[PDB]
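Undergrad: Structure below; questions to follow.
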Amino acid sequence: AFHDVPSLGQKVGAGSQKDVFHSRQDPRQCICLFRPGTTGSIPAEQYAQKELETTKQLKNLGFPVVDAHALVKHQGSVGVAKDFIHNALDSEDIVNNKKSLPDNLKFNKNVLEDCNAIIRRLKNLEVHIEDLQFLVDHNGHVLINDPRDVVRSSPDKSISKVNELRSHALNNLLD
């Protein structure tokens, strides 16, 4: 199920869970390989498969996602081939105040609206997304990234994760 990627492109970005490489096979894509210690006691192949399926379930349910395309391996590293989000902001940096949303108006409106849309869908479908996190693309659109699971459950936990990011955009638009 896991396809070999013979050569990685240039490394990009800075996420703690995966190291991300430009895909030498499709410049719209990137190769995202688990770093040591990031899959807990679950083997990395199972973890990658769970992320791919969950991304596709969320995509099918209408959520905005960092789409995932194929399970890959390179030497002994394991991961997923994914859409490459140029200049992505990692939601974790935002909420931990390691990076800030730009001042741009359109940018912040997009973060606000898309968060609202994600929250609206969480409520309607009543699902919980385990390890919910986001990438914000260069126009301010919010994309669910590397979801671990989705189950029919109380969406309150997931709604709280989204509002955590929305607050920043709301705060900017109020000032």
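Chain A uses Swiss-Prot numbers throughout; the residues present, in order, are 25-199.
The backbone N, Cα and C atoms fix where each Cβ goes, and this holds for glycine too.
Here Swiss-Prot flags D155 as active site, drawing on a curator's inference. Positions annotated as ATP binding site by Swiss-Prot, on the basis of a large-scale study or a structure entry: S40, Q41, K42, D107, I109, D114, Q157. Recorded in Swiss-Prot as a mutagenesis result, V89 to D carries the remark: Displays a minor growth phenotype in yeast compared to wild-type HopBF1. Is unable to interact with HSP90 and is targeted to the proteasome for degradation. While the structure shown retains the original residue, Swiss-Prot records the mutagenesis experiment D170 to A with this note: Loss of kinase activity.
Show me how these features fit into the shown structure, please.
TA: The secondary structure of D155 (active site), as reduced to three states from DSSP, is coil rather than helix or strand. Around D155 (active site), the same-chain residues at least 6 positions away in sequence with a Cβ under 8 Å from its Cβ are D170, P171, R172, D173.
Of all Cβ atoms in the shown protein chains, 23 besides its own fall within 10 Å of the Cβ of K42 (ATP binding site).
Other Cβ atoms within 10 Å of the Cβ of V89 (mutagenesis position), summed over all protein chains shown, number 23.
Look at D170 (mutagenesis position): DSSP puts it in coil.
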Undergrad: Round to a whole number and give the Cα-to-Cα distance in Å for the pair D107 (ATP binding site) and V89 (mutagenesis position).
TA: 9
Undergrad: Could you tell me which of these binding-site residues, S40, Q157, has the fewest other Cβ atoms within 10 Å of its Cβ?
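TA: Among the binding-site residues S40, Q157, the sparsest Cβ neighbourhood within 10 Å belongs to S40.
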Undergrad: What whole-number Å value do you get for the CA-CA distance of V89 (mutagenesis position) and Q157 (ATP binding site)?
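TA: Each residue's Cα considered, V89 (mutagenesis position) and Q157 (ATP binding site) end up 10 Å apart.
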Undergrad: Which chain-mates of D114 (ATP binding site) that are at least 6 residues away have a CB under 8 A from its CB, listed by sequence?
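TA: Long-range Cβ contacts: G37, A38, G39, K123, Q157, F158, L159, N169.
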Undergrad: Reduce the DSSP letter at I109 (ATP binding site) to three states and note it down.
TA: coil
Undergrad: Would you pick out, from the recorded positions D107, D170, the residue whose Cβ has the largest number of other Cβ atoms within 10 Å?
TA: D170
